[PDB]
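Chemist: Before anything else, here's the structure in question.
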Amino acid sequence: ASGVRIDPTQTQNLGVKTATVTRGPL
Amino acid sequence: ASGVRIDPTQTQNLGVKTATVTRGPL
Amino acid sequence: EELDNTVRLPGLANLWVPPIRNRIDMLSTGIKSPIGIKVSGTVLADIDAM
Amino acid sequence: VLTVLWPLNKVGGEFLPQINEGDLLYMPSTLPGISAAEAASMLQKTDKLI
Amino acid sequence: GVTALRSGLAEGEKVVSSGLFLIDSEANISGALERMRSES
Ligand SMILES: [Cu+2]
């Protein structure tokens, strides 16, 4: 497969935040 | 195999000087 | 064992060692491999290719 | 002596010494090029887990 | 503090912000970044 699966309990400890891609003017 | 939870946020209880907002003249 | 299983983060490859033994290992300038090769030169670009 | 010594040497044989101290040292390494902010955050993350 | 890509993604898609370094490094070790680049 592609990418890499990371243990959810670790990414939680890390404090991983995510943002959503969108289309619009800068 | 440790589902140990931890607080991601930055933490400081060992040295933080605080001040209170006031109403007064410059 | 519990520490190595609890304390761990993505990318952060864990490792455990003794303080004194580590400090020795640290300032220790040298090579760990039983056999090592030193390719020296003038410009990094060339030797890196070697 | 000869008979017992021969198959008694072919058994395990590993690196030399190890001295365990009371308190232990934790060294975890990551990729190079990390910011003194993230690297500091990283340090707190692990310490709270430890 | 907001870049703009001319192409490479799709609106609706999710993308990591915080902890982005460790994760990228993990995927670099994992051989993911290597894989992604090789998948073309
Ligand atoms: Cu070190």
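Numbering, chain C: per Swiss-Prot, residues 647-696 in sequence.
Determination method: X-ray crystallography, 3.7 Å.
A Cβ is built for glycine as well, from the same backbone N, Cα and C atoms used for every other residue.
Annotations per Swiss-Prot:
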MUTAGEN   C:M672 to I  Loss of copper resistance
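I'd like to know what surrounds each of these features in this structure.
Modeler: Contacts of C:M672 (mutagenesis position) defined by a Cβ separation under 8 A and a same-chain sequence distance of 6+ are given as none.
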Chemist: In DSSP terms, helix, strand or coil for C:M672 (mutagenesis position)?
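Modeler: Helix, per DSSP.
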